[PDB]
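Here is the structure we will look at.
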2 protein chains.
Amino acid sequence: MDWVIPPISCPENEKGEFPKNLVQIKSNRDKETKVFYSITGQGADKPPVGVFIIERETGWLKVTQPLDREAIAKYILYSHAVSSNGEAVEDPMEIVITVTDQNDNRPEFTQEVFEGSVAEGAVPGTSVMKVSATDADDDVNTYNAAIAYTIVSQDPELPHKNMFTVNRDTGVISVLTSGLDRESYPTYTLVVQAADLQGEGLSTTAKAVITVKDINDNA
Amino acid sequence: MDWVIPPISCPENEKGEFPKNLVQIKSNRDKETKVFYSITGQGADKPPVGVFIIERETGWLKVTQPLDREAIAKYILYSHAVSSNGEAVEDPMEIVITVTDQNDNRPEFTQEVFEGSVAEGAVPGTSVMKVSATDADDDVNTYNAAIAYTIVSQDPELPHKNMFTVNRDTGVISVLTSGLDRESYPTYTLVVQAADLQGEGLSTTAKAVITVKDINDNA
Ligand SMILES: [Ca+2]
Ligand SMILES: [Ca+2]
Ligand SMILES: [Ca+2]
Ligand SMILES: [Ca+2]
Ligand SMILES: [Ca+2]
Ligand SMILES: [Ca+2]
């Protein structure tokens, strides 16, 4: 909290009265003169200009707005101490502000409708097709992008509403029960879901369309 | 980053390889003798013992496990430097670790079923009752507990599904339309929802049972 300082952390999407005092930095030299503090770098004087500011006479670094981990995850500013006589009394101290994640992004399926086909007579347990979703949040150090899949519904609900099932982790849709009848119900429209936080958080849905078929090249 | 240090921040529910290097503290008498570091306090040697540790020979403060802002939001540890011949070279420095929030708690209705009554003939716009929900997350500096109410459904849906409406912020259910026939349908079972992140995040539901009647005491 002088001219020596470790990496600071600020959470994205914070609210409250802005600007907020992040940490303060000072120069011992101020007892022998008057010192003026300044910061430079992207987020400071270079674009995005203005996110961060430092009160000249006190060394108070502040954030002037809510951050967004997905736009810019880390900033690298430099502090400068200049004396009343326009003399650099300190060498530029690099300051690194890391933006910590928040779960503000719903998972997203790689397609709006995935399509597949299953052979009529396929033994229960046979793999049909796979669905996919991605989440913009931090998968390195949070569960804010830990996706778990589920089947919200089947259409038509015949013979019964549980013909297929999807592996909660992998997203692979398998045939759960027997009774696929191509001549009465040739196409299933399942509504899969993907929820982050291992199935607990924010969710999203996309459809999977399965075609029941007599495997052997039919006419 | 010598012996003076700003308050550290660690987000709750972090994942990854543990223990994670938090920040490195250093003493200045380590040039004359070998200095060993130790930390003390709740979270260190006092319950919850072991959350934080410090590498004796290096001064590397680490987190040995995922934190939970809802259990303990702030820790207060102290660092101690002792020279090879068992003598404190530096005073015990106070270290403050703050645990930042994460939206990992669903809102909750104060009741499992709220009950009310509306007089038959009540002018549209009249206030019927109020519903309530709370969220355990940080309302001081995040939206992780910003609740927004909505009516998911009405039962019976007669005369129609929009008999009532709830104020998204306050949670007050008012009569939206006219046509309250207590004779045939004297009871309405509404399913309200509360979702944090101002209606965008995690949600929960509870029912509201409205009983239409003849205002002036009927028997
Ligand atoms: Ca964001
Ligand atoms: Ca995020
Ligand atoms: Ca997410
Ligand atoms: Ca928690
Ligand atoms: Ca929380
Ligand atoms: Ca919450």
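Every residue number used here counts from 1 along the chain in the order it is shown.
Here the Cβ of each residue, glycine as well, is placed from N, Cα and C on the backbone.
So that you can see what the record holds, here are the features copied from Swiss-Prot:
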type    : residues                                 : note
BINDING : A:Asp104                                 : Ca(2+) 2 binding site
BINDING : A:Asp104                                 : Ca(2+) 1 binding site
BINDING : A:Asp135                                 : Ca(2+) 3 binding site
DOMAIN  : A:2-109                                  : domain 'Cadherin 1'
MUTAGEN : A:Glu17 to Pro (Swiss-Prot position 172) : Adheres to and takes up L.monocytogenes InlA coated beads
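The recorded positions near ligand 1, defined by a Cβ under 6 Å from one of its atoms, are A:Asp104, chosen from A:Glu17, A:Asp104, A:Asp135.
Under the three-state DSSP scheme, the residue listed as 'Ca(2+) 3 binding site' falls in the coil class.
Taking a Cβ distance under 6 Å to any atom of ligand 3 as the criterion, the recorded positions A:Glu17, A:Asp104, A:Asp135 reduce to A:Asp135. For A:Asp135 (Ca(2+) 3 binding site), the same-chain residues that are 6 or more apart in sequence and have a Cβ closer than 8 Å to its Cβ are A:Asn105, A:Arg106, A:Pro107, A:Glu108, A:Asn144, A:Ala145, A:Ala146, A:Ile147, A:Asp196. As a summary of secondary structure, the domain 'Cadherin 1' (A:2-109) carries 4 helix, 46 strand, 58 coil according to DSSP. On a Cα basis, the residue listed as 'Ca(2+) 2 binding site' lies 21 Å away from A:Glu17 (mutagenesis position). Sequence-distant neighbours of A:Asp104 (Ca(2+) 2 binding site) (same chain, 6+ apart, CB under 8 A from its CB) are A:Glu12, A:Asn13, A:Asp137.
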